[PDB]
Amino acid sequence: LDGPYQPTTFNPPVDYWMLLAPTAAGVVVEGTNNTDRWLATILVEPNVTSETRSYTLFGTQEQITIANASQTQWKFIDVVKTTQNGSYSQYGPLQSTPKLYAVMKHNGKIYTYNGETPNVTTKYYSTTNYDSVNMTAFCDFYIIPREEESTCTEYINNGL
């Protein structure tokens, strides 16, 4: 843990975990190149019978769909596009009980925690122009070295 860095747009380094500690549902962070690669990160509030609300994606107003089956568990949803206002696939299911998110990029593959909290699963996403992609935090986050990988995992499970 480095420090609760407020939301802002900048170039996210590598080999470092990005512990995002949001306060409520909604958008948490996003990142794209605005050329041929988009990757956003949003959170869904518990109890949701599949709804579709209108939100601003990278400045462009769009409609997103969310859902939830738990009562006190959040459901993180990661979206990705190929072109400007093109496709829109919402993947990357991650349930958090203690409320905590973390993301990282190494070896060109975005390492993010998946699955449920008590049983998270750090998967990876093959990339190419990752080094040429910017991110925009929508809340407070913390910086942590990849060396403490095991630390990040335990943090999401029942850290806070």
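The numbers used for chain A are those of Swiss-Prot, and the residues that appear cover 65-224, in sequence.
Header says: solution NMR.
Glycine is treated like the rest: Cβ placed from N, Cα and C.
A mutagenesis experiment is reported in Swiss-Prot for this position, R101 to A, and the note states: Reduced ability to bind sialic acid binding. The Cβ of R101 (mutagenesis position) has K145, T146, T191, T192, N193, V197 as same-chain neighbours under 8 Å, each 6 or more residues away in sequence.
Quoted from Swiss-Prot, the note on mutagenesis experiment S190 to A is: Reduced ability to bind sialic acid. Taking the Cβ of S190 (mutagenesis position) as reference, residues of its chain lying under 8 Å away and at least six apart in sequence are, in sequence order, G172, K173. For the recorded site, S190 (mutagenesis position), the DSSP three-state label reads strand.
Packing around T146 (variant position) is summarised by its Cβ count: 11 other Cβ atoms lie within 10 angstroms of its Cβ, all protein chains included. Secondary structure at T146 (variant position), taken from DSSP and collapsed to helix, strand or coil, is coil. Quoted from Swiss-Prot for the published natural variant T146 to S: In strain: Isolate MMU-18006.
Listed in Swiss-Prot is the natural variant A166 to G, annotated as follows: In strain: Isolate MMU-18006. Taking a C-beta cut-off of under 8 Å and a sequence gap of six or more, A166 (variant position) has these contacts in its own chain: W81, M82, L83, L84, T176, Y177, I208, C216, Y219, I220.
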For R101 (mutagenesis position), what is the secondary structure state per DSSP, taken as helix, strand or coil?
coil
